[PDB]
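Everything below concerns the one structure shown next.
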Amino acid sequence: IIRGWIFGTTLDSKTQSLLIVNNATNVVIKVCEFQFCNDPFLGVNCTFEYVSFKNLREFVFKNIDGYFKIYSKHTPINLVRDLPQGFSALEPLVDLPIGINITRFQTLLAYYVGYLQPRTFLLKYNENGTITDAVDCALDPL
Amino acid sequence: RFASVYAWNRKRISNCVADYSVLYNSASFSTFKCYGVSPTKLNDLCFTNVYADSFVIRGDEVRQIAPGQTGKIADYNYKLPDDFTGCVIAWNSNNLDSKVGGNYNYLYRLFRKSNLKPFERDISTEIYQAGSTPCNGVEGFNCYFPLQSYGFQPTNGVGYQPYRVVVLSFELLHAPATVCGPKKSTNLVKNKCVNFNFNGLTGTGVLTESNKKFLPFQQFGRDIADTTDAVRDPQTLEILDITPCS
Amino acid sequence: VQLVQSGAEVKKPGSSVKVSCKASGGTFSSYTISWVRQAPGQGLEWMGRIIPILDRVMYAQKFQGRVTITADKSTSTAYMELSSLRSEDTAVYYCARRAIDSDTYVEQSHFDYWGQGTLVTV
Amino acid sequence: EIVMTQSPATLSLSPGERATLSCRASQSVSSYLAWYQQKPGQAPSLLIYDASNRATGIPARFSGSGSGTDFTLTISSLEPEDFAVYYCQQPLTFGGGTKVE
């Protein structure tokens, strides 16, 4: 059901915002003054446009100096109640030179949301460049 | 098809490689006048956006699409700002745009009540009052339809022949560059001491084959001292260890 | 600033007449040429006019659909043709000129010169 | 169109006397009124333009005034040669014309 997100600030469907969503078999990424449904349902001026439980899709998103950074990783699940624990690192997929601010977002139809902050980590690398572990340097005295 | 000058067209060019070698070295252009930029350095420039202004005017009107100009075209059809950055390119289109009976499908604004601001277009059909009596929207004595068609004919002298004029307007610092010219590469030379530049990663050293396996994302690596260990080539993804020159 | 008109003609009702006036060279770059008719025993009536610098023509309502006004820029000659003539169309057809400002297109309402007039009998 | 009326249709004066002609339009033309003097055998001669401006070659005895819809021609003193038919012209129409005898 979740096919994407809308990111932006005002998000009033009158100004431009960033829409990342599945469109048939391709994903469309665009920034436009699109008249969005206030709460869209997916059944059965522009800056740019680009066109490309069961398992978990993890993502991390940040917006730096106008560049929207998209990262992800997929992992199999045999759970029916909550998120799995364990360690993996997400890989970057997309880097979008848009020039807009993001303060709010909407999910396009279990979903979980956390927030990022400037923590320091000690990262353990494998022989092949993989991040295999990490220490959250602000978590406790050890 | 180019727009008439009053019906000015504007194409937005973004997220691409701005190869201008096709334009500044073109012998088909009679005019290639760059403002703030050098024609042969256009490939070294980056823009947030490039806008392409595409229209048809007479030969003696070519000079009007420029910063600092005034006149019926410069003031009523299209104005460029006095501090305009970009290039005004023009060529004769007598064999494309002129028609034997006159290519009157092209029009320019002859009448307006004010001058245009930079990058302003005016496609209004409001009847202009030239005289003292009201027109009330109707053509008549000292009341005119604002547009004047062009008698572009194959037999016109050069100043009256049509020209296809394109202005490439350069937008900077509103958003990150999305339009940049091409980057020229060299051959890849192995087992020699060289001065290298892989995209934006530079240094001096000897390039030899690496036994490293980079994650698909990783393009280059780092040693324990955070010096470059190896660099994967930008065209063929081979990883080359960089040995310091002895 | 002279204007020489063609001489008199006699037409069968239902036929057309093409009346022409020759202006001094250079007239077309600074003047418009209007047509005025005078039926014998009557006053003046305006029929229409051409502006050579705009390629525009304006007509009297009673002649819309009946009169075509044009000009030949290479011969400095104004033309008017009435498509279908009736006996009430007997008149002296005059050409007369109004100066026009080529930058603003403000036309004068008065004639600073009239030709002698062309009499067409129907 | 603009309907124009001239008045009186005819005037009767001796040479040496003052005469005026009135013209009225159904529509305003601001100042765009031309006055012409026509004699038999001649195309009308412009006397006055833009309601009150004397035409080149026309003597000082001719003057006038008016605006909008209401205009007047004045001949301060008629000469034996002024017993002509006068016409009021606007950009689109003419009045019937007035005879001075």
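All chain B residue numbers match Swiss-Prot; in order, they span 346-591.
For this deposited structure, the header notes the method as electron microscopy, 4.0 Å.
Positions of Cβ are set from backbone N, Cα and C atoms, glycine also.
Quoted from Swiss-Prot for the published mutagenesis B:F490 to L: Increased resistance to neutralizing antibodies and human covalescent sera neutralization. Look at B:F490 (mutagenesis position): DSSP puts it in coil. Counting every protein chain shown, the Cβ of B:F490 (mutagenesis position) has 17 other Cβ atoms within 10 Å.
Applying an 8 A CB threshold to same-chain residues 6+ apart, the list for B:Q493 (mutagenesis position) reads B:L452, B:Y453, B:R454, B:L455. B:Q493 to N appears in Swiss-Prot as a mutagenesis experiment; the accompanying note says: Reduced host ACE2-binding affinity in vitro.
Record note (Swiss-Prot), mutagenesis B:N501 to Y: Increased binding affinity to human ACE2. The unchanged residue is displayed. Neighbour count (other Cβ atoms within 10 Å of the Cβ, all protein chains): 17 for B:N501 (mutagenesis position).
Under mutagenesis, Swiss-Prot gives B:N501 to T with this note: Reduced host ACE2-binding affinity in vitro.
Within the same chain, no residue at least six positions away from B:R346 (variant position) has a Cβ under 8 Å of its Cβ. Swiss-Prot gives this note for the natural variant B:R346 to T: In strain: Omicron/BQ.1.1, Omicron/XBB.1.5, Omicron/EG.5.1.
Proximity of B:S371 (variant position) to non-local residues of its own chain (separation of 6 or more, Cβ distance below 8 Å) is seen for B:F377, given in sequence order. Under DSSP, B:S371 (variant position) is assigned to coil, being neither helix nor strand in the three-state scheme. For B:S371 to F, Swiss-Prot lists a natural variant annotated as follows: In strain: Omicron/BA.2, Omicron/BA.2.12.1, Omicron/BA.2.75, Omicron/BA.4, Omicron/BA.5, Omicron/BQ.1.1, Omicron/XBB.1.5, Omicron/EG.5.1.
According to Swiss-Prot, the natural variant B:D405 to N carries this note: In strain: Omicron/BA.2, Omicron/BA.2.12.1, Omicron/BA.2.75, Omicron/BA.4, Omicron/BA.5, Omicron/BQ.1.1, Omicron/XBB.1.5, Omicron/EG.5.1; complete loss of interaction with host integrins. Within its own chain, B:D405 (variant position) has B:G504, B:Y505 as residues 6 or more apart in sequence whose C-beta sits under 8 angstroms from its own. B:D405 (variant position) carries a helical DSSP state (H, G or I).
Quoted from Swiss-Prot, the note on natural variant B:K417 to N is: In strain: Beta/B.1.351, Omicron/BA.1, Omicron/BA.2, Omicron/BA.2.12.1, Omicron/BA.2.75, Omicron/BA.4, Omicron/BA.5, Omicron/BQ.1.1, Omicron/XBB.1.5, Omicron/EG.5.1; May enhance affinity to human ACE2 receptor. Within 10 Å of the C-beta of B:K417 (variant position) we count 17 further C-beta atoms, all protein chains included. In this structure, B:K417 (variant position) is part of a helix by DSSP.
One natural variant catalogued in Swiss-Prot, B:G446 to S, is accompanied by this note: In strain: Omicron/BA.1, Omicron/BA.2.75, Omicron/XBB.1.5, Omicron/EG.5.1. The Cβ neighbour count for B:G446 (variant position), using a 10 Å radius over every protein chain in view, is 7. In this structure, B:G446 (variant position) belongs to neither helix nor strand by DSSP; it is coil.
Swiss-Prot documents B:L452 to Q as a naturally occurring variant and attaches the note In strain: Omicron/BA.2.12.1. Taken residue by residue with DSSP, B:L452 (variant position) is part of a strand.
Here the residue is the original one, but Swiss-Prot notes a natural variant at this spot, B:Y453 to F: In strain: B.1.1.298. Every protein chain shown contributes to the tally, and the Cβ of B:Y453 (variant position) ends up with 23 other Cβ atoms within 10 Å.
For B:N460 (variant position), other Cβ atoms within 10 Å of its Cβ number 11. For the natural variant B:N460 to K, Swiss-Prot gives this note: In strain: Omicron/BA.2.75, Omicron/BQ.1.1, Omicron/XBB.1.5, Omicron/EG.5.1. The structure shown keeps the original residue.
Listed in Swiss-Prot as a natural variant, B:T478 to K is described as follows: In strain: Delta/B.1.617.2, Omicron/BA.1, Omicron/BA.2, Omicron/BA.2.12.1, Omicron/BA.2.75, Omicron/BA.4, Omicron/BA.5, Omicron/BQ.1.1, Omicron/XBB.1.5, Omicron/EG.5.1. Within 10 Å of the C-beta of B:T478 (variant position) there are 18 other C-beta atoms, taking all protein chains into account.
B:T547 (variant position) has a Cβ environment of 11 other Cβ atoms inside 10 Å. In Swiss-Prot, a published natural variant is listed as B:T547 to K, annotated In strain: Omicron/BA.1.
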I'd like to confirm something. Which of the recorded positions, B:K417, B:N460, B:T478, B:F490, B:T547, has a Cα closest to the Cα of B:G446 (variant position)?
B:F490
Cα-Cα, whole number of Å: B:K417 (variant position) versus B:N501 (mutagenesis position)?
20
Listed recorded positions B:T478, B:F490, B:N501 screened against chain D; CB under 8 A survivors are B:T478
Give me the Cα-Cα distance between B:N460 (variant position) and B:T547 (variant position), rounded to a whole Å.
52
Quick one: Cα separation, B:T478 (variant position) versus B:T547 (variant position), in Å?
74
CB neighbours of B:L452 (variant position) within 10 A?
19
